[PDB]
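First the structure, in the form of C-alpha cells, and then the observations on it.
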Amino acid sequence: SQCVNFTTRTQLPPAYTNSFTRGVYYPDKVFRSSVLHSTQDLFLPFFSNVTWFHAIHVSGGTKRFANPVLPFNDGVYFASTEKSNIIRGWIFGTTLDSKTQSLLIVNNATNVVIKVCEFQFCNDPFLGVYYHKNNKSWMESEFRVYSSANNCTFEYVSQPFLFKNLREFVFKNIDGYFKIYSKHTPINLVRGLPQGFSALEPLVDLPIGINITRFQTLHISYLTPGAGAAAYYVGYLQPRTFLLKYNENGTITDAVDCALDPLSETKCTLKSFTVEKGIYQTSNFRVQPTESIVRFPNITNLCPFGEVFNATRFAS
Amino acid sequence: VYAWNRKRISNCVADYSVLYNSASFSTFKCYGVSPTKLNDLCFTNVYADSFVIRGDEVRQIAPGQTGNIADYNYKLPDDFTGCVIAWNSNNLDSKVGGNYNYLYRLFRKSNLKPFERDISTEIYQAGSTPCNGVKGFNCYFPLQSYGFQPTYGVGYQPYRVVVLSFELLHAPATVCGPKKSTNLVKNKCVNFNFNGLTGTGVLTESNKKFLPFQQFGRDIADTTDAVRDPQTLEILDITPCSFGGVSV
Amino acid sequence: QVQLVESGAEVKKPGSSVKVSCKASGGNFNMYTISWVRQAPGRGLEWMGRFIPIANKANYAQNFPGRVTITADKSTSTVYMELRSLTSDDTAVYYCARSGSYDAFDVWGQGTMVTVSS
Amino acid sequence: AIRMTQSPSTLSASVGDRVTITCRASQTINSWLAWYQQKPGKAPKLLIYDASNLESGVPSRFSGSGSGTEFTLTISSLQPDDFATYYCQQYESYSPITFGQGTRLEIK
Ligand SMILES: *[C@@H]1O[C@H](CO)[C@@H](O)[C@H](O)[C@H]1NC(C)=O
Ligand SMILES: *[C@@H]1O[C@H](CO)[C@@H](O)[C@H](O)[C@H]1NC(C)=O
Ligand SMILES: *[C@@H]1O[C@H](CO)[C@@H](O)[C@H](O)[C@H]1NC(C)=O
Ligand SMILES: *[C@@H]1O[C@H](CO)[C@@H](O)[C@H](O)[C@H]1NC(C)=O
Ligand SMILES: *[C@@H]1O[C@H](CO)[C@@H](O)[C@H](O)[C@H]1NC(C)=O
Ligand SMILES: *[C@@H]1O[C@H](CO)[C@@H](O)[C@H](O)[C@H]1NC(C)=O
C-alpha cells in the first residue's frame, strides 16, 4: 500500500522490570510424564531484567508515537498485556528494507498473514480501525505497513482469527527455522509483568531461512471522531540449562533455572526439585583468564623463502 | 523459447510418478537422478522452465549441447541435476496459417550462460556500419519466428518442453515425494517407522493424554515409549518384543 | 498505448481496386501481426488477411483467392492492404486489427468506410 | 475452413438479469476462442481471450467458459452499457479466421 506520513514522531522512554519465572517453553515435541528433564537450550533466564514499552492505540492529539526497533539477538520473549487486541504483529529482518529479505507476521481481523519478502517498510507502519455506528462494531479499514513488496519466498496463513489478557510469545531463529511459541492467559493484574509460571506451547515453525538481527512491533489504531493503553515487554534468550517438570498429563508444571543460584545448581545436579539437608558437590570454581599476552623473540629478519620457492633451478 | 517461463516450486509434495504416467512424453531425459527415484527424494527447490521448441532442436535441450537454441535461447549447465520432459504438442501450438507467437533468438554476441534469459530485441549489428536501431544491410533482428503448421514435418512440429531443475541440497528440504501408507498392525511384533523414526516393537492402544503439539513420548531413560500415528491422530504404546534367556 | 490510424474514406467504382493503410504507432512493430477485418452493413465481421512482420510474410483468406495482397513498410510501421476487383458487395468498413500477445485482436483501428458504386 | 455458429442470433434481456450466449464451432479448436463486443458505429473491443480469460479493462461481470466445440459467454449482471453485438473468433486456423454470425442483445 501507500505509506502514511506523520509530521511529528515520538517514542516513549523505555522502562525495566524483572522477568520472574516466565519464558519457559516446550523445547521439543516429545511427550513426558511425571519426570524432571534437563534441557540446554536458548531460554530466558529467570529473574532477568526485561525491557518494556507502552503501545498507544488512540490519539487525543496530533502526535505519532512510533514503536522502536529492537535487536533480535538469538531469540526474543515478547509479552503483551492488553484488554483488546492492540498488538497485532511483528516485522523481522536485518536492514528492514528491500535490500534484504524481511519477514512480516500479522493477525488482522480476517486471518493470520505471514510473508517473507523484500518489504520496504514505512517509517510509521499504520493499522487503523473505525467504529461502524450502524453496525455497532469496529471494522478495520487502514493497512499501511510496507510501500512495496517484491521477491517473496515463503507464505503462511494459519487459522483465520479476529480482567486483562497476557499473550506471551517466543521467537527463535535457529538453523534457518523461525520457531514461534505462544501462550495466552487471563491476568487480573493492572500493571507490571505478572509473577508466575506458564509453559509456552509451540505455534508454528517456519523454514524461512533468513537472517534476523532486528524487529519491530505493530499496533492497532482506533480512529475516533474526537487512556488504558496496552503494554508490552521484551527479553533476550541466552543458552541456559533448565530442569523442567512434566506432570502426569504431560505439561511443564515447573522449571528450575540452573546457574541462577547455588540452590538451583544443587537441584539440577540432584535432578530433583526438592533437596534434602546435606552438602552437595555441585560445581567447580575456576578463575578465568583476564588478559592474553604473546611474548615472541624480538627477531625482525625475514626468512629466505623467496630464495627457496623462487630458485631458478631446483635440484634433482 | 527466448522468454521461457520459470516457476519456483516449494512447500508441496510432488508425485513424479503421476506426471510420469500422465501423457505421451516423447522425451523424459533425467540427468543426475533416475525418474523412478524421484518419489524417494526431497528437493530444496524445483524450477520448472517451460517453453516451446521445434522437434529437431529438442535434442539441444541437454547438458553439453551446442546450437542456436543451446547458445542463444536456453543454456543448460554442465552440472545440471534434473529432468527434461518434452511432448509433441501439434494440436495446441500449430495453426493452419502459421503460429508465429513463438520466437527463437538467432543472433547474439556471446553464448548464454546457464539458466539465463535475454529478451532484448535490439537489432544485431553484423557489420562495421552501425545500425542505430534500423534493420538493413548487416543489421538483423535477433528473434526469428518458427511458424508451426499442422502440415509441417515431424521434426518441425512444436514440442512443449518443461525442464525440471532440482536444487539438490536437502538441508532446507521442502519438496518431497508421496508418503507410504502401510496398514497399521497392533498387538503384533512389527518393525515400525513413524516419521522416519525406526524401531521394533509391539504397538497397542494407549490411554496416555498427549498434548496436541507432542508427537511421541519417552521413558525416564529416554527410550521411546509411545508414538502418535501421523495419519490418524492416535497414541500407540510401543513395548519391546518379548525376549529372555533360554535355560535348559 | 498502441494506437492504429487508418486512411480516410474511399469511394470507388466496380471493377477498380482499392488500397487502405494502417499506421502502427507505439510498441514493437516487428512482433505483432496486423489483421484486416471487414464488415458489410447489416452483416457480421469478416476476416480478410494477415501481415506477419516477424516472418515478413502475408496471408490471405481462403474465400479471397488472389483478391487481397498485403504489404507493409517496416521503416514507417505502416501496413497497406490491397483489394482488387471491387464489386457492389465489397462496400464495407475495412478495420485493421493487431493480434497482439495472445493472438486476439486487442487493438482495433478506427476503420475506413470503403464504398464501391457507380 | 472452420465454420462458427452462434445461438441465439438475436436475444433480448433486461438490466441485471443473466444472459447466456452459445457459439458452437464445427471442428475442435481447443480453447482458442475470443469474444468481442461491437457497439454500433464503433470498432469491436476484446472481452474474452482463450475462451476463459478476461481482457484487461473489461468489467468482471463478463465470464467465458467451454472448450472443444461448444463455448459460452455469460454476463453475471447485465448493464445498459452491455447492449451490443457479440462475436466469437476461432483463432486456431489462420486460413481463414471465421467470426460468429453476430449475437445482438436488446433491451427487453
Ligand atoms: C533493569 O536493567 C536496567 C538496564 O537494562 C537498569 O538500568 C535498571 O536499574 C534495572 N532495574 C532493576 C530493577 O534491576
Ligand atoms: C530473492 O530472494 C531469494 C532468497 O529467498 C534470493 O536467493 C534471490 O537472489 C532474491 N532475488 C531477487 C529477485 O532479489
Ligand atoms: C488429564 O486430562 C484428563 C482429561 O483431559 C483429566 O480428566 C485429568 O484430570 C487430567 N489430569 C491431570 C493430572 O491434569
Ligand atoms: C524437612 O526435611 C528434613 C530432611 O532434610 C526433615 O528432617 C524434616 O523433618 C522435614 N520437616 C518437615 C516439616 O517436613
Ligand atoms: C616469487 O616471486 C614472485 C614474483 O616476484 C612473488 O609474487 C612471490 O611471492 C615469490 N615467492 C616467494 C615465496 O616469495
Ligand atoms: C488422513 O486421511 C484419513 C482418511 O483415510 C483420515 O482418517 C485421517 O484423519 C487423515 N489424516 C490427517 C488429515 O492428518
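We number chain B the way Swiss-Prot does; in order, the residues shown are 350-597.
Heads up, the Cβ atoms here are built off N, Cα and C, so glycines get one too.
Quoted from Swiss-Prot, the note on the mutagenesis of B:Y453 to F is: Decreased HLA binding to NF9 epitope. Increased binding affinity to human ACE2. Other Cβ atoms within 10 Å of the Cβ of B:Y453 (mutagenesis position), summed over all protein chains shown, number 21.
For the natural variant B:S371 to F, Swiss-Prot gives this note: In strain: Omicron/BA.2, Omicron/BA.2.12.1, Omicron/BA.2.75, Omicron/BA.4, Omicron/BA.5, Omicron/BQ.1.1, Omicron/XBB.1.5, Omicron/EG.5.1. The structure shown keeps the original residue. Following the DSSP three-state reduction, the secondary structure of B:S371 (variant position) is coil. Taking a C-beta cut-off of under 8 angstroms and a sequence separation of 6 or more, B:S371 (variant position) has no same-chain neighbours.
B:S373 (variant position) counts 6 other C-beta atoms within 10 Å of its own C-beta, drawing on all protein chains shown. Looking at Swiss-Prot, the entry for natural variant B:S373 to P says: In strain: Omicron/BA.1, Omicron/BA.2, Omicron/BA.2.12.1, Omicron/BA.2.75, Omicron/BA.4, Omicron/BA.5, Omicron/BQ.1.1, Omicron/XBB.1.5, Omicron/EG.5.1.
According to Swiss-Prot, the naturally occurring change B:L452 to Q is described as follows: In strain: Omicron/BA.2.12.1. Cβ neighbour count for B:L452 (variant position) (all protein chains, 10 Å cutoff from its Cβ): 22.
Among the natural variants in Swiss-Prot is B:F486 to V, noted as: In strain: Omicron/BA.4, Omicron/BA.5, Omicron/BQ.1.1. Reduced to three states, the DSSP call for B:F486 (variant position) is coil.
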Next item on the list: Please report the DSSP secondary structure of B:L452 (variant position), reduced to three states.
Entry: strand
Notebook entry, point to check: Can you list which of the recorded positions B:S371, B:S373, B:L452, B:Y453, B:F486 come closer than 8 Å to chain C, going by CB to CB distance?
Noted result: B:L452
Item checked: Rounded to the nearest Å - Cα separation of B:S373 (variant position) and B:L452 (variant position) -> 25
Note to self: Return only the integer: C-alpha distance in Å from B:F486 (variant position) to B:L452 (variant position).
What the structure shows: 22
